[PDB]
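Remarks on the structure that follows.
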Amino acid sequence: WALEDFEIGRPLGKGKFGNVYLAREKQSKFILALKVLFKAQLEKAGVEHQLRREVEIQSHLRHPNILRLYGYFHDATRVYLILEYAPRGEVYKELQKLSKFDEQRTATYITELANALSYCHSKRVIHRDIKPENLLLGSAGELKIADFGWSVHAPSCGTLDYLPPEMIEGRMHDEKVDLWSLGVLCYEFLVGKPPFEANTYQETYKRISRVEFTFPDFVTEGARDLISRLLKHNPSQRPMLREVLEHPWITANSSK
Ligand SMILES: O=C(O)c1ccc(Nc2ncc3c(n2)-c2ccc(Cl)cc2C(c2c(F)cccc2F)=NC3)cc1
């Protein structure tokens, strides 16, 4: 695999630590997304074990709702990451443009996530980094999990918003950590922003540690219940996916 097997299209993103361009595999005209990385910024951060370890995990996962990593290859000074391309764009931007999502749209995204996660929780992998900007949209408008920068094996410093008390209180945690994010996320899908939002890192900790959230009046009781069930402080109180997938509100509003 050489960078000359591909035809770079329009840029879709920037980082940290390279760029993501549209691209067409020359011989098969196969459309995809290609992530670039400079070995320079790589060792300058030393996170090379992660890249190898993250690419490691993602490369061995199969799900309609999990963005696929076909392959990769490095050259003179670059690292190349051959990724599945998501036509409809990023869920984050969408939320930005619409402000929030009606119950039907929210309820379905959750159902798709629940499966993708139910799946990960059986391959013994925990995402832990579920957040809008980690979600993209398939051409059919369906949800796709994109990043694995953290996702680890278990039972086992950035944005504190989607992390549960255990993660934050440096405590011992497991697969139920993702069920807390699903709650937070659900809330954001419906409210327009996270439950434990704060102008300061410090005070978010407090809001999250003490599980302090309230709903806007417009939030329906069907939702409030689910979210509340999902945002239980004690990881054991956190329901299990099946139950989530089979919650009244979920069923009464989902497409799947
Ligand atoms: O603006 C539009 O109209 C638009 C934007 C994007 C798409 N599609 C798309 N499909 C697949 C990927 C990406 N984007 C993508 C794009 C940019 C960047 Cl900075 C990262 C990635 C990723 C990614 C990743 F590796 C880690 C974490 C998150 C990721 F999102 N990986 C594949 C369609 C339309």
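By Swiss-Prot numbering, chain A shows 128-283, 290-389, in order.
In case you wondered, yes, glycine gets a Cβ from its N, Cα and C as well.
Here Swiss-Prot flags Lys143, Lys162, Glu211, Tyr212, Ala213, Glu260, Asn261, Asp274 as ATP binding site. In the three-state DSSP reading, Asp274 (ATP binding site) counts as coil.
Residues within less than 8 Å, Cβ to Cβ, of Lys162 (mutagenesis position) and separated from it by at least 6 positions along the same chain comprise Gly145, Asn146, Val147, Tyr207, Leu208, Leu210. Secondary structure at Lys162 (mutagenesis position), taken from DSSP and collapsed to helix, strand or coil, is strand. Among the mutagenesis entries in Swiss-Prot is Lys162 to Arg, noted as: Loss of kinase activity.
For the mutagenesis of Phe165 to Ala, Swiss-Prot gives this note: Decreases the interaction with phosphatase type 1 isoforms. The structure shown keeps the original residue. For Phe165 (mutagenesis position), the Cβ neighbour count at a 10 Å cut-off comes to 14, with all displayed protein chains included.
Mutagenesis annotation in Swiss-Prot: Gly198 to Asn, described as Reduces interaction with TPX2. Reduces kinase activity tenfold. Promotes interaction with the AURKB binding partners INCENP and BIRC5 that are normally not bound by AURKA; the structure shown retains the original residue. Under a cutoff of 8 A between CB atoms, and with a sequence separation of 6+ in the same chain, the neighbours of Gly198 (mutagenesis position) are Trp128, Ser186, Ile209.
Taking the Cβ of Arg205 (mutagenesis position) as centre and 10 Å as the limit, one finds 15 other Cβ atoms among all the protein chains shown. For the mutagenesis experiment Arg205 to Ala, the note given by Swiss-Prot reads: Reduces ubiquitination and proteasomal degradation.
Marked as active site, proton acceptor by Swiss-Prot on the basis of experimental evidence: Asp256. A sphere of 10 angstroms centred on the C-beta of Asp256 (active site, proton acceptor) encloses 20 other C-beta atoms.
While the structure shown retains the original residue, Swiss-Prot records the mutagenesis experiment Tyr334 to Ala with this note: Reduces binding to MYCN. In the three-state DSSP scheme, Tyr334 (mutagenesis position) is classed as helix.
The C-beta environment of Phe346 (mutagenesis position), restricted to residues of the same chain at least 6 apart in sequence and closer than 8 Å, consists of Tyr320, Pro328, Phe329, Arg340, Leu364. For the mutagenesis of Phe346 to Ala, Swiss-Prot gives this note: Decreases the interaction with phosphatase type 1 isoforms. The structure shown keeps the original residue.
Taken residue by residue with DSSP, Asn261 (ATP binding site) is part of a helix.
Contacts of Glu211 (ATP binding site) defined by a Cβ separation under 8 A and a same-chain sequence distance of 6+ are given as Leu159, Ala160, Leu194, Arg195, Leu196, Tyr197, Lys271, in order along the sequence. Inclusion criterion for the binding-site residues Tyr212, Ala213, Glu260, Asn261, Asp274: a C-alpha placed within 10 angstroms of the C-alpha of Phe165 (mutagenesis position); this criterion is met by none of them.
Taking each of the recorded positions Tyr212, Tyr334 in turn and counting other Cβ atoms within 10 Å of its Cβ gives the largest count for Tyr212.
Contact annotation for recorded positions (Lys162, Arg205, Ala213, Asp274) versus ligand 1: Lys162, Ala213, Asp274, each with CB under 6 Å from a ligand atom. Here the deposited model leaves out 6 residues, and the two residues on either side, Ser283 and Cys290, have Cα atoms 17 Å apart.
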